[PDB]
Amino acid sequence: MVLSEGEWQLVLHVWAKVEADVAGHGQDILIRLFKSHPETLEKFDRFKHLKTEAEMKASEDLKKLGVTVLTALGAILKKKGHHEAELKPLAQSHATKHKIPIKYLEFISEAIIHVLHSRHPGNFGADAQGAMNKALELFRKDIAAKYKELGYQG
Ligand code: HEM
């Protein structure tokens, strides 16, 4: 699928806001995912044991992961669709080391949208949410295609 430039602009304008606090937004997102869809936590051997939201917030390693994930995502969004080189390593580890089904990539997309909507209401009205949704769907479509070539199809 293809985003127009005005859609990419809506995406990169709210992302610029996220980028003022990457660690705080990575924390919010992962916790939202884990609270909404607890089964997802089972994929993380390093964080599997965290029992409450308070322990998740206090986890220094979970914060460092959140930074790593948002940074990789940010790098993809900034390519505005031309993200074939960035997607390759990401799809290989998520398909063959981590084994993350597309369904879980849908769950984290929903958590990203939930946190931007709560934190950036002024820069995340309906049009901007529509554009971010389209960018994450494009992401998911391209990753699923890569999964299939890799032998996983998730
Ligand atoms: C926006 C979508 C996502 C992005 C950009 C992303 C990015 C990354 C990156 C950059 C790393 C470290 C390098 C690597 O192992 O490839 C990582 C690790 C990992 N990811 Fe993802 N990921 C995403 C979605 C998810 C989801 C939905 C799951 C599970 C429900 C997941 C599970 C994991 C696990 C288990 C690891 C290893 C973490 C650790 O170091 O202990 N990922 N991810």
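Residue 1 is the first one shown; counting continues down the chain.
So this one's X-ray crystallography, 1.9 Å, going by the header.
Quick reminder: no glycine exception, Cβ is built from N, Cα and C everywhere.
For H94 (heme b binding site), other Cβ atoms within 10 Å of its Cβ number 22. Summarising the annotation, Swiss-Prot assigns heme b binding site to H94 and lists experimental evidence as the type of evidence.
For the natural variant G122 to A, Swiss-Prot gives this note: In metmyoglobin. The structure shown keeps the original residue. Other Cβ atoms within 10 Å of the Cβ of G122 (variant position), summed over all protein chains shown, number 9. DSSP assigns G122 (variant position) to a helix.
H94 (heme b binding site) carries a helical DSSP state (H, G or I).
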